[PDB]
Amino acid sequence: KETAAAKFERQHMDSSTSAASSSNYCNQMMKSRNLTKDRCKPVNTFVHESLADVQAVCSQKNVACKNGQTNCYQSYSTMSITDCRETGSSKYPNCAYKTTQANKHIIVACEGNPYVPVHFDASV
């Protein structure tokens, strides 16, 4: 079965591209990472840094999570990310997304031993 750590990698990691991300990127990636299977996942962020760099965030700046839990961490450095947001006219199963590249600090929730990212909370 897929661990929470693995699910985070599937939903949020894309080290293969530096940033770029074509206008088609979110349409392709949301589908291929299985985020459009049951519904169109409304919003999702992909991070274009190494797994080690993203994992390292769990030892960086401790910040409150949006849900009020205390196990979130903000990256000290900006990271290359791509925001995917479902378009107004997107209709399942044909999920359509606006692709937006950015360089922002990420905030992830971390859990477990080893202490690793399990949710993407925000970018700031």
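Numbering of chain A is taken from Swiss-Prot, so the residues present carry the numbers 27-150, in order.
The deposited model was determined using X-ray crystallography, 1.5 Å.
In case you wondered, yes, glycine gets a Cβ from its N, Cα and C as well.
Feature annotations, courtesy of Swiss-Prot:
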- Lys33, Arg36, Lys67, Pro68, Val69, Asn70, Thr71, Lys92, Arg111: substrate binding site (BINDING)
- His38 to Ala: Loss of activity (MUTAGEN)
- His38: active site, proton acceptor (ACT_SITE)
- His145 to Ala: Loss of activity (MUTAGEN)
- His145: active site, proton donor (ACT_SITE)
Spatial separation of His38 (mutagenesis position) from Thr71 (substrate binding site) - C-alpha basis, Å: 6
Densest Cβ neighbourhood among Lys33, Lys67, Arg111, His145 (recorded positions), 10 Å radius: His145
Which same-chain residues, if any, lie at least 6 apart from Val69 (substrate binding site) yet have Cβ under 8 Å of it: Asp109, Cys110, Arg111, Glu112
Under 8 Å by Cβ from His38 (mutagenesis position), counting only residues of that chain that are 6 or more apart: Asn70, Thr71, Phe72, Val73, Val80, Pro143, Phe146
Three-state secondary structure, which DSSP defines for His38 (mutagenesis position): helix
Integer Å distance between the CA atoms belonging to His145 (mutagenesis position) and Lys67 (substrate binding site): 14
Rounded distance in angstrom between the Cα atoms of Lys33 (substrate binding site) and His145 (mutagenesis position): 9
Assigned conformation of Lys67 (substrate binding site) - DSSP reduced to three states: coil
